[PDB]
There are 2 protein chains.
Amino acid sequence: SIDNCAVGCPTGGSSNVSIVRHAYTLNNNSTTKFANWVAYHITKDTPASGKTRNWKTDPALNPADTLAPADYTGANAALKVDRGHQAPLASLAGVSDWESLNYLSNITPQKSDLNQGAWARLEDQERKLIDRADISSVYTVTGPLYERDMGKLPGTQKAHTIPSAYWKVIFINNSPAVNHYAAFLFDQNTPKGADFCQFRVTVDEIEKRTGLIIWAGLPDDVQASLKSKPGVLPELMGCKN
Amino acid sequence: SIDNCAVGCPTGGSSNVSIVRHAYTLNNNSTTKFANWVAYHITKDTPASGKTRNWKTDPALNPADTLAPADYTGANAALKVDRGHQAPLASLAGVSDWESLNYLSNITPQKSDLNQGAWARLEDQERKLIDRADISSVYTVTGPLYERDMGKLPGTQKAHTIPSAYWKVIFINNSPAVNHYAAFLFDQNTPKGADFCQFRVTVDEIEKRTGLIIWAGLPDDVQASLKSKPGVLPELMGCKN
Ligand SMILES: [Mg+2]
Ligand SMILES: [Mg+2]
């Protein structure tokens, strides 16, 4: 009865079952130890400011299939990474199970310059959409790419795969079949001062680089036509051209 | 009240009053003798096939400010023009005042190869959008441009100005602030076999060329951002990239 996707959650994730919460729906990867995709639904009632960050192992997963807080010891000193959210805390922290935004199934080792720079500026504009009187929902899917070796967390002996990039696919209101949409993709090494508007892509490119089908309940002809066309939602988020 | 525009009818027309019908809202030009813009609203109840075409002077205008059927005599032979509709007959003739679609305020001398070629193929895809289950409206504004000398109807002594081009701006459902949109512009001499997908433009180009502001009730920030960005509605009409 919780629908975080509206037009069908993504197919193609490594796990056949996904975790469904009020905060998000997530598909875990027991090999990489990170979520393949995280889908969430911002409304006027979901943002909350100032919540704290008590990182915790996700209790719904086997502990061997995800990370624990200990696994991040030394990671910033070794790799210049932060504990980066997939589903964003401030946009969703009013939901009834908000503490799950700080479960490590919703976190990856994200380079600090990306986390605190363009990724954060995109989060801020994504959240600001919901303040518009005619925007009642923002539906987003976000996740990693795994395309080059980014190193290993020094604080764990677990096999894991740090992402090489992160993407976000967004639409407003009811469905990308009728409503504006956007897709963005950022390498881990994105400079801190980068403008997030320079990282617009198509949904098709993200699918091709992930093995996923996003918005998988849309009709075939809608998928074929809109997924290879960059959307115009970024123009409402301050972007030009 | 009949609202054929949803987000504000255009400003900048030469007439300070517009004619409002179920079939369309139009703003006449008493100098050119043709409408500056015609706005219309397709719903599932508006299409009707096979209607007849009794061209008639628009009774709501002064006859000196518009054409009469006699004014078209010899025009096809001399100029290779048709009596081309602005608001399209087959998309709208289910409404109660449908014969007004064949009033000459809704007609211009439009080259036959445009009327019967790319302009008709765009009309067909525009009308087909309303068959999609999630599309409940198509709102369109269309009109002429006057940018070069096109010659004169041979069958009249009235002063008039034949258009050199035609434009069409389309969105679905409630508002281009949240819903897909399109804009197209075609020279009179567009080849008969042209692909209408090759004539996509921005709304800003049409405004700068016409002197109008389309969708004039939108907030300033929405107008600035979307009017310089080509829309993605054409991808649902069969167009690629
Ligand atoms: Mg972050
Ligand atoms: Mg026609």
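We number chain B the same way Swiss-Prot does; the residues here are 26-266, in that order.
The way this entry was determined, per its header, is X-ray crystallography, 1.1 Å.
For all residues, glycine too, the Cβ spot is worked out from N, Cα and C.
Pulled from Swiss-Prot:
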type     : residues                              : note
MUTAGEN  : B:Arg78 to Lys                        : Reduced activity 100-fold
MUTAGEN  : B:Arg108 to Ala                       : Reduced activity 1000-fold
MUTAGEN  : B:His110 to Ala, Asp, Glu, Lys or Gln : Reduced activity 100000-fold
MUTAGEN  : B:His110 to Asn                       : Reduced activity 1000-fold
ACT_SITE : B:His110                              : active site, proton acceptor
MUTAGEN  : B:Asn140 to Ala, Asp or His           : Reduced activity over 10000-fold
BINDING  : B:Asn140                              : Mg(2+) binding site
MUTAGEN  : B:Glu148 to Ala, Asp or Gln           : Reduced activity over 800-fold
Which of these mutagenesis positions (B:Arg78, B:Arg108, B:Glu148) have a C-beta closer than 6 Å to some atom of ligand 2?
none
Using Cβ-Cβ distances, find the residues under 8 Å from B:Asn140 (mutagenesis position) that belong to the same chain and are at least 6 apart in sequence, listing them in sequence order.
B:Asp107, B:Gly109
For B:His110 (mutagenesis position): DSSP state (helix, strand, coil):
strand
Spatially speaking, which of the mutagenesis positions B:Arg78, B:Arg108, B:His110 is closest to B:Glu148 (mutagenesis position)? Use C-alpha to C-alpha, please.
B:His110
Around B:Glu148 (mutagenesis position), how many other C-beta atoms are within 10 angstroms of its C-beta?
20
Which of B:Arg78, B:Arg108, B:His110 has the fewest nearby Cβ atoms, counting only those within 10 Å, among these mutagenesis positions?
B:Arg78
Determine, to the nearest whole angstrom, how far the Cα atom of B:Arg78 (mutagenesis position) is from the Cα atom of B:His110 (mutagenesis position).
11
